[PDB]
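Take a look at the structure below.
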Amino acid sequence: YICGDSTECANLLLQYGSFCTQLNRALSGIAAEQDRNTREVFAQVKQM
Amino acid sequence: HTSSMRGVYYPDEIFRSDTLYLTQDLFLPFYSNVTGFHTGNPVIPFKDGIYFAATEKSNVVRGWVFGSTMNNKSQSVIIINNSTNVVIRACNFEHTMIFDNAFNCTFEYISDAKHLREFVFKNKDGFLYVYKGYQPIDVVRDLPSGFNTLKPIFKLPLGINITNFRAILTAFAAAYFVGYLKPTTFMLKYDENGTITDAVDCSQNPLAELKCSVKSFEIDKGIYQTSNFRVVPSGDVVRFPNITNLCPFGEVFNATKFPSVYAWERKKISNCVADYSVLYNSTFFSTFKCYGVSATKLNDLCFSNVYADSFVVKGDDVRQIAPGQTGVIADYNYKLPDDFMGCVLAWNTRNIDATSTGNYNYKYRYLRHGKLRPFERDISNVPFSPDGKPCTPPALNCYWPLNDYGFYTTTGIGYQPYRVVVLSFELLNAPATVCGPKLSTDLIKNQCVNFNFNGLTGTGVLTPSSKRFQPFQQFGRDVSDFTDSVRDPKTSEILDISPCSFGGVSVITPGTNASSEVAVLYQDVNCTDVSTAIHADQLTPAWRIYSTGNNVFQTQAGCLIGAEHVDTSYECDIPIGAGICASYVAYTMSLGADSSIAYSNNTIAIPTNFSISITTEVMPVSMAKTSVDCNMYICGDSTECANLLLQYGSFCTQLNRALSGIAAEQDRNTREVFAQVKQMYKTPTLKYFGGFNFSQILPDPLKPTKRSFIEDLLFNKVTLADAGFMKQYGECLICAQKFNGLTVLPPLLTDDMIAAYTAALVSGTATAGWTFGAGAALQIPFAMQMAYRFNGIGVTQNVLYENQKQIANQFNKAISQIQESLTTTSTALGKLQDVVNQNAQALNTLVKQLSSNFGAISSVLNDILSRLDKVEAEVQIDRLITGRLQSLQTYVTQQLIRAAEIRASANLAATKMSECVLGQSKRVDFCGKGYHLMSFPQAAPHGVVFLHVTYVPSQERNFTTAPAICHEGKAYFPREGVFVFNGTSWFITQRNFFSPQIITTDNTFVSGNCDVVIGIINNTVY
Amino acid sequence: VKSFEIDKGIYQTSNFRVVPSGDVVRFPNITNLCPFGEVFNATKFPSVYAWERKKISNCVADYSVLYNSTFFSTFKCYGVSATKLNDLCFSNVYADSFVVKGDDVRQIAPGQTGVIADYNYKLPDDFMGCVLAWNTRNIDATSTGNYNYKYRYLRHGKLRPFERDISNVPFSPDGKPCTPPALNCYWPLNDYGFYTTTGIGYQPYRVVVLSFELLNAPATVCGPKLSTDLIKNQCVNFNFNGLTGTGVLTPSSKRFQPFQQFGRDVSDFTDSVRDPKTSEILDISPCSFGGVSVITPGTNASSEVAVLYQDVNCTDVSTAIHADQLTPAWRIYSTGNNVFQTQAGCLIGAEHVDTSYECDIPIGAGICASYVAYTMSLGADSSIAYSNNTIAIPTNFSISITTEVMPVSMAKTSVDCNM
Amino acid sequence: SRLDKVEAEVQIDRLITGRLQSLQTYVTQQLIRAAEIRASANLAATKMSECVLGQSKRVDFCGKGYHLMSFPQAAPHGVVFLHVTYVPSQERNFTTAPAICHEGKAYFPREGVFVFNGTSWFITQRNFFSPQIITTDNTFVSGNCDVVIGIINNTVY
């Protein structure tokens, strides 16, 4: 989403910081949070 | 030969404390193919960068030869020790070997003036690095590999040359190990006393990339998302058009004459192949100003129908031929556009176009009503008047619209005639006309390839398209404006799928104590692309030690590598999005077993007995009160940088008010949770009521501690799982101080005060009645409380009478099982561990992005201040500020959202305390598992742990029903005695467990109808 | 907070610093004059394919000679601005001697592909010192010619940074070693062509390249700054041979001896140093810092105020105020007593009332203020013990009415985002 | 007016970008304010439907004690409720009487929360008072006599 598949631009992002790591951890944290949502809603049953 | 497995370079020359440190420029990958010479013949080993081991007792063999292209053709670094006085020369050619010839010699002489030696030699940017280290290994034992018992320390750099040749000067064990090195990265363990003792190599194992990622050696199990992959393109595709000929440029730049500027000429250049290298290396040209392109990478870039404009100007108007740049001539003669631009070429003609007597064959227009439009051409010669009204000269204020230039050879530099040709480029309107020399390579379908089309550069996979785009040129785009498809100049139209593929990998472990076996999750692929790319060695994060036995491609999560479809379903340890879970190995489903319960028309299930359970509850009520000095996290203690922040705005004031607002919000959270009590009560000093202990719930007054035994088990369980790295947060607990302006304030309520409210609530609950909001004390026998909670369920007080010792024993066994189930477990009290982990990761992320560059020089202020100017350096300092403003503001935002969620669960804790503790919450499954019946609060680090003490009826008997008992006109209804026990309509019982009753009138109820129901019931004697 | 009437409460306002009192400068021991006039006034320089590397170390320079000298024509510095070069010590600097044409002077730079820089003297990208060049149209060029200065112009591939190519073998573009006069087989050298009759761009420029390599060893070259004495345990300034800062130096219990002079953080700040006068010592972080707070009874009770310094010892603060070194220090200010309890380091303007109260104003350790500060607020005691035959049952009651305040809406705002 | 049309824009880009950051920060923080006011607004919509339109049985949600009534009142950007609660505040310190056995059988009060043990005189519920005759309709029958520690005799229903 930044730089596409350029090499030099990706080198500039490597000079920028750990920003992509923050975005993947936060957005993945939302991604697991959705599964906790659906599991806490439906999966309450002892026995089908 | 001998693939060894260690070699730990010292990357820096700086102490680090007990930490873990990732490092970019390291070498010697683990388990690499190491050759040896267990014979010895030193004839041709190559040096790219080397790692040596010497296996001689007391180090006889010690000679070193380095260079390139031997036998009197290049210099050579030689290292030979001379009785512990190391002789190092760097100019010899081909002991006695250095004295053969020293023909063209200049160099840097340096003299230092069981058993196992070891060396790391590395060329670096024109100067060579030497490390060395040794081990007292049993030397007869061949192939030792040195299992991380080695730390080669920095020895010697020097600046000479390329090395491409290596030899050893011996005294001819005779085994001598040589290993290459390879640039990746890896992670170093750093200990007390500056030692290493361990190091994880990255890029050899997905487990090892996980260890390089989440900064540990012990790693819990779970889906861990880490760095994404690419499929590296294998083939190149270049598709410039068909035609080829030489180009009419020397016709223009070597032309016989150019006209004036009001009659500038437009020459069209098309259907050609140019080079443009003639225009580069030519100081014959004086002015070469290119705007739209940099024109040096112009060669692989084809245009459509380029143009040229010929005119001749004075040098002072050369700065007027530019976008913008108003001027006079550019207003009146040749108006330059703003954006669409090629190049401007000008060169001097003081030999031909100007004589020392004059040459006025070159005129200019200088009068016009209004400016010109871009590439507007004005030709007409009519005399001027400023208000319409056509003159006739010599009428007054009526000039001619032209003048002469005035070039003499006697004049200086600024009055020299400059010829100007303007290249004008117009871009992708047609098939490509002009090109640089690049052969149109062949086309490859369905492979990860490179795009070099006449106006396109990219990377994709080309498929034949089913599409009709023929009147539309060569480029067919997206909503996001990326080219969906093309038209070939060799007449074809073809899509490209998007890139080849991509996606973030994931790592599945059983958790570093079960095994080191790992399963890798490639997310959004086909597994044809991936098994292709790995089995062609084209995948980007590909590891050294890696294989592929089986492969799972199921509905998502494209290449799951390292599992087997177990058709037996399990209880879903680790989740993967398609419904697929993993353990131990992956499988499809987890839903619990079957149950086949069908109602037959006369069927009740009613128990005979029950049990009492106690469940725990874990809720966060507070996060850590943090704060930021927003004038040392930016700029540190510089003065000039702080002046730039004063020019920036009121940003630090916003951050302190917002973050302090969170800080008070935490105290409102903890106060709203615990401080609900009208009146603190002492512990009753019995800790037994109706038999059963209340011990270990209330604090022990004999042993000098403030917190109860459950509570100390909780503080120890979170304390053993705290991410207590004291330096990163930097609090006072005697104090402790940290450099980066970043503090943690303590909570208002002390831990002993929290335990004081907790003991007040429990000790109040055991005595004093469940009434607390309405008088706060009513002094009840505790058995009578349990009778009234039993009354709150709907259970008869007989059940508290009769089975009282059974209730006491289930209570005490229950609380003992709570003590064991909180003693040595994982994932219980998981949430409170997760709060500390998340705030720890946020602060560590802020601190690491303090040390990150943003500009061009360094990440360290008070360093580029001394390195540089006061005025010129500030363009770096503004970048270092703005990056820290973004990284700081992000932290303020995300902790504000954390404060929102902890605020929400804190209000569930304030509600859940007022409901469950201070009364019997009738409503179903809010407080506990079953019928609620009691609870107790317990303090916890930044949290509350409840103990819900619920009634669970668990027995079954399968009776027949009895709704409506009619005899004569009238039917009788039980109305509270939930069913009439139909053991042929014998009794009356309520739906909790039992205690049947006589069928009598006071237990029943009267209606005057007999016959609507399907219930055929007679035979009562009340 | 922009008022004259102010309600009571902990009001956080602007932070403090402890201004450093003493300076510490610790450049190394050795001192001598420097071999620069040997180079910039030298008898001859060689060509560019045989550029020379002269090592400069264990010296004390000035660099003010190179500033005020229009004798030099070209002075291009990249890694440093070179004007503040004087108080900055390096380790083992280098010099490179060669002589070029003026049009190749713009090729001696990081980046800047050129032809000669591809073939003779490849410049690195990042690690860089300075480039000095000056004109020699009086000696190194005659009006009849002087072709003692050649250049290499043919090579299979670019050079690496500071790669040195010497060997003289005739060229062929596909391996296959020639023997002249075979066709398309040149020599790998050519001549320059400086005449005194030529203009400006054909004048011989001598170039010495300063190359700096940075903190790999103890400092070798320095500018004249006397190594001042060392002060322990005080808010002082760092001027070490590669370091500038502000801290408080403590003796360390540490074993860092094979590791050079600088011992860093996770956040990459220097935890400790090795002195060139052989000692190793930590510094605590800065001297101190933290945001102050202000405690008022609320502008109608009084104008008496109590100040809350957060993260200090109160030895540092009472020291710094009684040495007049604290940064936001006010004109009319005194210090009667002092409270240092468990946090909130210097609470100035209160007395520990051992009588506990109902906690008007909160301070994080459990400490509350009013009216004056104190330790606790929990409500009174109650001793209610169950005896085996005990009920508490009322006789009468009351009816109360309490209020409840809840927000349901904020203000509907909007922004024209084009004005 | 002070400067160029072309050269001044390198200043104007900075003045834009700062205003973009400062404006976007305002949009974010008021979005979070809207989240919190949304949350307490749903506590107001729930608390109105609970406390006003019925008697909320659940403890200390609506008011201080036993809830008994409420009333809404409008307020600037807010709601002020008036909870009208019952608070029992007197005390007398009696003796207990769990289980009254005479001959084989013990009798339980079952709603008349305690047997008033002024030597086992009456039957009263735990709100404030109104004791009752010990009679059978106020009591309940079980056929066991002896598990409890409660030694209680002398009824005349």
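Count begins at 1; order follows the chain as displayed.
The way this entry was determined, per its header, is electron microscopy, 3.8 Å.
Here the Cβ of each residue, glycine as well, is placed from N, Cα and C on the backbone.
The following features are taken from Swiss-Prot:
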DOMAIN    B:245-437  domain 'BetaCoV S1-CTD'
MUTAGEN   B:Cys272 to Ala (Swiss-Prot position 348)  Complete loss of human ACE2 binding in vitro
MUTAGEN   B:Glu376 to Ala (Swiss-Prot position 452)  90% loss of human ACE2 binding in vitro
MUTAGEN   B:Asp378 to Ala (Swiss-Prot position 454)  Complete loss of human ACE2 binding in vitro
VARIANT   B:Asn161 to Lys (Swiss-Prot position 227)  In strain: Isolate SZ3
VARIANT   B:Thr185 to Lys (Swiss-Prot position 261)  In strain: Isolate SZ3
VARIANT   B:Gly235 to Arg (Swiss-Prot position 311)  In strain: Isolate GD01 and Isolate BJ02
VARIANT   B:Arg350 to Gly (Swiss-Prot position 426)  In strain: Isolate Shanghai LY
VARIANT   B:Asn403 to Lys (Swiss-Prot position 479)  In strain: Isolate SZ3; 20fold decrease of affinity with human ACE2; no effect on affinity with palm civet ACE2
VARIANT   B:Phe425 to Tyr (Swiss-Prot position 501)  In strain: Isolate GD01
VARIANT   B:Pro704 to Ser (Swiss-Prot position 794)  In strain: Isolate GD01
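On the structure: features taken from Swiss-Prot.
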| residue | record | contacts (Cβ under 8 Å, 6+ apart) |
| --- | --- | --- |
| B:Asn161 | variant position | B:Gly67, B:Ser68, B:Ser74, B:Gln75, B:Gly126 |
| B:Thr185 | variant position | B:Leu22, B:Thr23, B:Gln24, B:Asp25, B:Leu26, B:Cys202, B:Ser203, B:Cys212 |
| B:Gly235 | variant position | B:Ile444, B:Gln447, B:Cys448, B:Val449, B:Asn450 |
| B:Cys272 | mutagenesis position | B:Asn245, B:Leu246, B:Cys247, B:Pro248, B:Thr433, B:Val434, B:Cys435 |
| B:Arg350 | variant position | B:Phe407, B:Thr409, B:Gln416, B:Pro417 |
| B:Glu376 | mutagenesis position | B:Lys335 |
| B:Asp378 | mutagenesis position | B:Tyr262, B:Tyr332, B:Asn333, B:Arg365, B:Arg368, B:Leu372 |
| B:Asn403 | variant position | B:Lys363, B:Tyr364, B:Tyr366 |
| B:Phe425 | variant position | B:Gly292, B:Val293, B:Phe303, B:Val306, B:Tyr307, B:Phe340, B:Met341, B:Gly342 |
| B:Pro704 | variant position | none |
* Asked: Listed in sequence order, which of the recorded positions B:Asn161, B:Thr185, B:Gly235, B:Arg350, B:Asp378, B:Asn403 sit with a CB under 8 A of chain C?
  -> B:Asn161
* Structure fact -> For the recorded positions B:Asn161, B:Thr185, B:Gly235, B:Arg350, B:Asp378, proximity to chain D (Cβ under 8 Å) holds for none
* To do: Specify the secondary structure state of B:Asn403 (variant position) as given by DSSP, simplified to three classes.
  => strand
* Structure fact -> B:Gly235 (variant position), DSSP three-state class -> strand
